[PDB]
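Asks: Let me give you the structure first, and then I'll get to my questions.
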Amino acid sequence: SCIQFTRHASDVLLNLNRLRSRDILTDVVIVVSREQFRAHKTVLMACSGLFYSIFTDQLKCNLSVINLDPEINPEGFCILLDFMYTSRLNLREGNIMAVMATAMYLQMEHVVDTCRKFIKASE
Amino acid sequence: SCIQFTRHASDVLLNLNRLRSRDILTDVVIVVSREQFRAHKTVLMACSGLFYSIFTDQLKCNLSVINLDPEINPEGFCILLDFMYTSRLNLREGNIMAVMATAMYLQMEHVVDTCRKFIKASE
Amino acid sequence: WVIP
Amino acid sequence: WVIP
Ligand SMILES: N#Cc1cnn2c(Nc3ccc4c(c3)CC(=O)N4)cc(Cl)nc12
Ligand SMILES: N#Cc1cnn2c(Nc3ccc4c(c3)CC(=O)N4)cc(Cl)nc12
Ligand SMILES: [Cl-]
Ligand SMILES: [Cl-]
């Protein structure tokens, strides 16, 4: 018999992104080649099958630094990290291949789906 | 020029609630009289003006235990904590006064608003 | 607020 | 997915 506040989940995510911008309570650095990205492990796990697996691991759960595969593109990661915290995906002709490869590695199925659909439409 | 995934914020919040149920990466215990509630500081701050103030404080940000005012009702807190993690508010005739008082203390303005409207309709 |  |  609950009532539901429609905008609550969006409001929570907006405040999680504000915490990220101010670097408040971030507990991990994701290293992608020469670039570093600070984030909250809980948000990464909530958005990515890869981070969900990493941070449920009894040893990796305690690491403050995670190094991604050297084939991962930093811009593609940056775009996906912004998506995680905002629901908005900056998908462009110039970045779609990197975004799709990064989303496959991160196991972000909905992003992979749409990248596939956008690529199919251009061929 | 971003695209947006409509269900993303709800999906994130669902996974944050799953982490809470499994006690994964919870970093605080909220003590309300004889009861204890484990939570994620980032979610508490994102939902509550009181926790936002507490966890931005340079000393309180590092505490693993937060004790609420002894006038706070544990059930009212439990209902609001569930709301934080789900967008669903279990508002009943038997708990509305406790929920509203707890929401005022926690500075959860949208919950206070609706409690006020539900009370006004019954008088 | 809505009835979900 | 939508145009926000
Ligand atoms: N507890 C917990 C918890 C935290 N996170 N999380 C999941 N995170 C996840 C796992 C796989 C995938 C995605 C997110 C997006 C995607 O495409 N695949 C799943 C579950 Cl079943 N549980 C949890
Ligand atoms: N950074 C950050 C950040 C984390 N959380 N958070 C806010 N959390 C908040 C503050 C006040 C109120 C509510 C939530 C619900 C309500 O009724 N009042 C606000 C801002 Cl402006 N910023 C942040
Ligand atoms: Cl996704
Ligand atoms: Cl609220």
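Swiss-Prot numbering applies to chain B: residues 7-129, in that order.
So this one's X-ray crystallography, 1.9 Å, going by the header.
Cβ atoms are placed via backbone N, Cα and C, with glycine included.
Feature table excerpt (Swiss-Prot):
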DOMAIN    B:32-99  domain 'BTB'
MUTAGEN   B:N21 to K  Abolishes interaction with NCOR2 and HDAC2, no effect on interaction with CTBP1 and transcriptional autoinhibition; when associated with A-116 and 376-Q--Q-379
MUTAGEN   B:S59 to A  Abolished ubiquitination by the SCF(FBXL17) complex
MUTAGEN   B:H116 to A  Abolishes interaction with NCOR2 and HDAC2, no effect on interaction with CTBP1 and transcriptional autoinhibition; when associated with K-21 and 376-Q--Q-379
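Mind mapping these onto the model and telling me what they sit next to?
Replies: Residue density at B:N21 (mutagenesis position): 17 other Cβ atoms are found within 10 A of its Cβ, drawing on all protein chains shown.
Residue density at B:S59 (mutagenesis position): 12 other Cβ atoms are found within 10 A of its Cβ, drawing on all protein chains shown.
B:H116 (mutagenesis position) carries a helical DSSP state (H, G or I).
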Asks: In whole Å, how far does the CA atom of B:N21 (mutagenesis position) lie from that of B:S59 (mutagenesis position)?
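Replies: B:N21 (mutagenesis position) and B:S59 (mutagenesis position) have their Cα atoms 25 Å apart.
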Asks: Going by DSSP, how much of the domain 'BTB' (B:32-99) is helix, how much is strand and how much is coil, in residues?
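Replies: Once the DSSP states are binned, the domain 'BTB' (B:32-99) shows 31 helix, 15 strand, 22 coil.
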Asks: Listed mutagenesis positions are B:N21, B:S59, B:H116; which sit with C-beta under 6 angstroms of ligand 4?
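Replies: Cβ < 6 Å from ligand 4, in sequence order: B:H116.
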Asks: Measuring Cα to Cα, how many angstrom lie between B:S59 (mutagenesis position) and B:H116 (mutagenesis position)?
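Replies: Counting only the Cα atoms, the answer is 18 Å.
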Asks: Which mutagenesis positions from the set B:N21, B:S59, B:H116 come near ligand 1, judged by a Cβ under 6 Å from any of its atoms?
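Replies: Checked mutagenesis positions vs ligand 1; flagged B:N21.
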